Structures are given as C-alpha cells and as structure tokens.
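Engineer: Before we start, here is the structure in question, set down as structure tokens.
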Amino acid sequence: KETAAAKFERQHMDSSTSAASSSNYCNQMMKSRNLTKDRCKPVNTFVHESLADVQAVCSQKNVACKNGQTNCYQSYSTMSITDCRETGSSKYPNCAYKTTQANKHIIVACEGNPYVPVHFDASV
C-alpha cells in the first residue's frame, strides 16, 4: 500500500507551480491528486517548493503536533502554499474548494529512515 511519505507527497506537494494560478487551482488539484475520489477531503494544503526543501523541515525546529506527537517540525523559513477548503456549495461528488494563496511557515510530522514528512500539520 502507499507509504505515508508517498501519501504526503501526493496530498501536499506541488513543486510544479510557484503558487496557485487561479481560483480553480484547488478544485483541479484536489481532484487530480485523488483527494475527492471517495469523499470531499474538507481541508488540504499544497506546498509550492522543491521536495528536498520540504523534506529538510524534518531537521528544522522541533515542535509538538496538534495531536501532541513530538515528531513535528516547523520550517525556519516561510514557503509558498495554497490553502484549500470546501466551499459552502461543495457536495460529493462535486467537491468544491476555495483557493487561498499564502506565504507561511509549515509544520509537518516526520518518520522513517530517511526521516521524511508523513503528515501536514499546519501552516503558521
């Protein structure tokens, strides 16, 4: 089955674009990354950085995750991100999202050897 690291990349990385280019970014990306296949994922963040720069966050500032786990890390620098969250009209299978651009630090949980992101915790 898909590894947690691979699911992080599929759900949260977009190294192919530097920012969201339109209000339809989330609608398109949530669909294309299969985040709307079974149900409308309510919230999701995409990170417009290289994969190595995001993986490097696992050696940056340790902080406890929202759920209390101690394997979270905050990026030292801000990153280009897109926040996706359902619109009021979103209704499966026609999942619909508001796209919001931002430049924020990210917090990710890390596991493994190599020690890499497995969960996106927050933009801050």
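All chain A residue numbers match Swiss-Prot; in order, they span 27-150.
Each residue, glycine too, has its Cβ placed from N, Cα and C.
Got these off Swiss-Prot a minute ago, pasting:
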- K33, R36, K67, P68, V69, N70, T71, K92, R111: substrate binding site (BINDING)
- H38 to A: Loss of activity (MUTAGEN)
- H38: active site, proton acceptor (ACT_SITE)
- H145 to A: Loss of activity (MUTAGEN)
- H145: active site, proton donor (ACT_SITE)
Engineer: Given the binding-site residues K33, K67, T71, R111, state which is nearest to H145 (mutagenesis position) when distance is taken between Cα atoms.
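Structural biologist: Closest recorded candidate to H145 (mutagenesis position) by Cα: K33.
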Engineer: Using Cβ-Cβ distances, find the residues under 8 Å from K33 (substrate binding site) that belong to the same chain and are at least 6 apart in sequence, listing them in sequence order.
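Structural biologist: In sequence order, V144 meet the Cβ cut-off.
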Engineer: For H38 (mutagenesis position), what residues in its own chain, 6 or more apart in sequence, show a Cβ-Cβ distance under 8 Å?
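Structural biologist: The list for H38 (mutagenesis position) reads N70, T71, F72, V73, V80, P143, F146, given in order along the sequence.
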Engineer: Where among the recorded positions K67, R111, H145 do you find the Cβ with the fewest other Cβ atoms within 10 Å?
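Structural biologist: Counting other Cβ atoms within 10 Å of each of the recorded positions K67, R111, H145 gives the minimum at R111.
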Engineer: Given a separation of at least six residues and a C-beta threshold under 8 Å, show me what packs close to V69 (substrate binding site) in the same chain.
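Structural biologist: The list for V69 (substrate binding site) reads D109, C110, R111, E112, given in order along the sequence.
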Engineer: Within 10 angstroms of the C-beta of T71 (substrate binding site), what count of other C-beta atoms is obtained when all protein chains are considered?
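Structural biologist: So the Cβ neighbour count for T71 (substrate binding site) comes to 21.
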